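**Q** My structure is below; once you've seen it, I'll send some questions.
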Amino acid sequence: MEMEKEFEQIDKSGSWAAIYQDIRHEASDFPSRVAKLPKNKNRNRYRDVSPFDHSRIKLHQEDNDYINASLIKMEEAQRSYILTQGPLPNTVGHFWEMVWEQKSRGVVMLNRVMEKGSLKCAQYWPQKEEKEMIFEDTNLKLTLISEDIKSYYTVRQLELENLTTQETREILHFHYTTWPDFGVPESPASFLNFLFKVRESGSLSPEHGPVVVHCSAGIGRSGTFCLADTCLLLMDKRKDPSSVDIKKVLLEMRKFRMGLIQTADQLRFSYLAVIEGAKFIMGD
Ligand SMILES: C[C@H]1CN=C(Nc2ccc(F)cc2)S1
């Protein structure tokens, strides 16, 4: 059923809450035993948000291989994403270790360091050229190279150096800075513009490791980003673009990380983004 029509039918009937609860009821349930080990307590921002054992990212260290991160592998769309929580005080070094080991080109950040008067993430990138960061626990150095600040998002060029081997890589930091403290944006125009800038960079392309995407928990805004990308890619690839069922794509993605899309407002915003984005993907 054409999603634009399904959209007006849910809107006119005001059944967004009822659709959203059907998804929660049908969503996969897999074990998260490694996340709940006592040694990993301070590696988790939220007690109710864990990666599944089958899909979790492992750090390449014999000590403790655990990070709150999941590999979302979309077989038909031919896209992979890593979804992770905002780094914590004692996991900032683990975060950059994962970026290095998985050969990611881009980091996508959908939250501000402070929201609603509380800390949502650590300040994990350097804010000045001449003041670099050193992660002694993972033996990595990080340097700000340049910064381009626009109205709805900032792009930063960073250099990450493996102090063990002295290899260096360029990482792009895509920071969406205007998601509101409560609810969702009114229009998806600036979110879609942001997604096309990430795509244009080659950060989402198969010649690199998967893109690292995060908000505070790594399931809400993070969910919205990868659901919209995958849905628009599938509308490009298939003979019948109207066959693309956004609830089916979400349930497939929820086999890899729990809780993707946190509210009925976020589900509705996901529909709007795809519906609007398709008016470029279908030839405009
Ligand atoms: C000065 C940089 C190099 N090493 C660092 N560690 C750190 C990690 C998290 C945090 F919240 C505060 C500090 S930051």
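This entry, so its header tells us, was determined using X-ray crystallography, 2.1 Å.
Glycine too: its Cβ is placed from the backbone N, Cα and C atoms.
Below are the features I grabbed from Swiss-Prot:
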type: ACT_SITE; residues: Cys215; note: active site, phosphocysteine intermediate
type: BINDING; residues: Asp181, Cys215, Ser216, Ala217, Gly218, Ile219, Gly220, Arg221, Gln262; note: substrate binding site
type: MUTAGEN; residues: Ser50 to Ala or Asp; note: No phosphorylation
type: MUTAGEN; residues: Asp181 to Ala; note: Substrate-trapping mutant
type: MUTAGEN; residues: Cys215 to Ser; note: Catalytically inactive mutant; abolishes sulfhydration
**Q** Roughly how many angstrom lie between the C-alpha atoms of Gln262 (substrate binding site) and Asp181 (mutagenesis position)?
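**A** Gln262 (substrate binding site) to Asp181 (mutagenesis position), Cα-Cα distance: 14 Å.
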**Q** Whole-number Å only: compute the distance from the Cα of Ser216 (substrate binding site) to the Cα of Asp181 (mutagenesis position).
**A** 12
**Q** Cα-Cα, whole number of Å: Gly218 (substrate binding site) versus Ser50 (mutagenesis position)?
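**A** Cα of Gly218 (substrate binding site) to Cα of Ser50 (mutagenesis position) measures 10 Å after rounding.
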**Q** Could you tell me the C-alpha distance between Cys215 (mutagenesis position) and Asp181 (mutagenesis position) in angstrom, no decimals?
**A** 12
**Q** For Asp181 (mutagenesis position), list the number of other Cβ atoms lying within 10 Å of its Cβ atom.
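**A** I count 9 other Cβ atoms within 10 Å of it.
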**Q** Counting other Cβ atoms within 10 Å of each Cβ, which of the recorded positions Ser50, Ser216, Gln262 scores lowest?
**A** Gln262
**Q** Between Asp181 (mutagenesis position) and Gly220 (substrate binding site), how far is it from one CA atom to the other, in Å?
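**A** The separation of the Cα atoms works out to 13 Å.
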**Q** Pick the one among the binding-site residues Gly218, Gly220 whose Cβ has the fewest other Cβ atoms within 10 Å in this structure.
**A** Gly220
